[PDB]
Amino acid sequence: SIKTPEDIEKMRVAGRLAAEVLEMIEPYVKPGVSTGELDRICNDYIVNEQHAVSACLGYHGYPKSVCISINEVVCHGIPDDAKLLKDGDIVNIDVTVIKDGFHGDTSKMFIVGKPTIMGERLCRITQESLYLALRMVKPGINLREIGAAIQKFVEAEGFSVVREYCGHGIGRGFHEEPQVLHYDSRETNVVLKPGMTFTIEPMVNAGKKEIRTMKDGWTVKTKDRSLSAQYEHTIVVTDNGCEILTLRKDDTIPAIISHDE
Ligand SMILES: CCCC[C@H](N)P(=O)(O)O
Ligand SMILES: [Mn+2]
Ligand SMILES: [Mn+2]
Ligand code: NA
C-alpha cells in the first residue's frame, strides 16, 4: 500500500525507536554476556523507557523480544540465558518495535572482542550490500533490479545471498506486501512508487547460500555452518529517492537519499 504523510511520520517515530534500541545495546555486547540478558535489556528499554512494545513477542509464537543470531546462525536466533558471547563472535541483534500502531524494523552486526579478519570482512560487505540497495531506491526502479544488484555485489565480493528470507513491506502490519528479495528472481515485478514503506535486510553467507531450519521453527543456520551476516533498515520511498527511518549514529550513509540535482 501507499502510506500517507501521517502514516510516514508515525513510522519515523517507530523506526527511530528501533534504531535507538540498537544504539543503546551496543556497550552490552561483550564477551561473557548472555543473549538472554541482552534480550531483557532491550525489552526493558522498549517497554519502560520508550513506552512501546516488541512486535516479536508472540508473533507466530516467538518467545522473546528481539532476535539475536550468532556466527553460523542466519536469522531469528532466540535469546537464551545459557548462551554466552565470546571473542570473535559476530552477532546480529534484530529489533522490531511497535509505537502508535506502526512498526520499526532494523538490525546490525556486532563483533565481540577481538575480531576475526573474515568476520569483519563478511559484516563489511553485508552492510555495503544494504547501502548499495538503499542508494538505488527511488520511484521507477523495480524491486527485481534491487535484488539483482545486491546479489551481483555480494557474489562479486566472494559471498552468497540467502534466498529463503527477504525484506518486506511494513506499516501497521509487521510484514506486508511486497516481498523484497535480495537476489534476482523472475517472480519479482514491482515498480517502486512514492509512499511505499518496506525493509531491505540481506543475509549474506561466507560460504554457500543453503540454509537449514532448527527444530524450534525459528533458528536458521547455514547448511555448511559458515558465517552469516545481516543488516536491516526500514525505509519509505520518496518522490525522488528514499528516506531511511531506522538510521543510527554509526551508519555511514545519510537518512535521506535524493537523486535530484
Ligand atoms: C520474530 C520475527 C522476527 C522478524 C524479523 N524482525 P525480520 O522481519 O527482519 O525477518
Ligand atoms: Mn528485523
Ligand atoms: Mn524485517
Ligand atoms: Na550469523
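Chain A is numbered as in Swiss-Prot; shown residues: 4-264, in order.
Method reported for this entry: X-ray crystallography, 1.7 Å.
For all residues, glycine too, the Cβ spot is worked out from N, Cα and C.
What Swiss-Prot annotates here:
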- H79 to A: Reduces activity 100000-fold for the Co(2+)-complexed enzyme, but only 2.6-fold for the Mn(2+)-complexed enzyme (MUTAGEN)
- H79, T99, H178: substrate binding site (BINDING)
- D97 to A, E or N: Reduces activity 50- to 580-fold depending on the metal ion bound. Binds only one equivalent of the divalent metal cation with affinities identical to the wild-type enzyme (MUTAGEN)
- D97, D108, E235: divalent metal cation 1 binding site (BINDING)
- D108, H171, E204, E235: divalent metal cation 2 binding site (BINDING)
- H178 to A: Reduces activity 9000-fold for the Co(2+)-complexed enzyme. Binds only one equivalent of the divalent metal cation with affinities identical to the wild-type enzyme (MUTAGEN)
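Features per Swiss-Prot, on structure.
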residue: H79; record: mutagenesis position; Cβ contacts under 8 Å, 6 or more apart: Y65, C70, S72, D97, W221, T222, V223
residue: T99; record: substrate binding site; Cβ contacts under 8 Å, 6 or more apart: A21, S57, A58, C59, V69, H106, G107, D108, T109, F177
residue: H171; record: divalent metal cation 2 binding site; Cβ contacts under 8 Å, 6 or more apart: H178, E179, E180, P181, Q182, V183, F201, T202
residue: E204; record: divalent metal cation 2 binding site; Cβ contacts under 8 Å, 6 or more apart: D108, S110, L133, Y168, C169, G170, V183, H185, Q233, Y234, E235, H236
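Residues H79, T99, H178 are listed as the substrate binders, and the farthest two of them sit 15 Å apart at their Cα atoms. Among the recorded positions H79, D97, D108, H178, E204, the ones whose Cβ sits under 6 Å from an atom of ligand 3 are, in sequence order, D108, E204.
In three-state terms derived from DSSP, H79 (mutagenesis position) belongs to neither a helical nor a strand segment and is classed as coil. Among the recorded positions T99, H178, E235, the residues whose Cβ lies under 6 Å from any atom of ligand 2 are, in sequence order, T99, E235. Neighbours of the divalent metal cation 2 site: apart from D108, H171, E204, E235, residues of the same chain with C-beta atoms within 8 angstroms of the site's C-beta centroid are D97, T109, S110, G170, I173, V183, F201, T202, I203, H236, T237.
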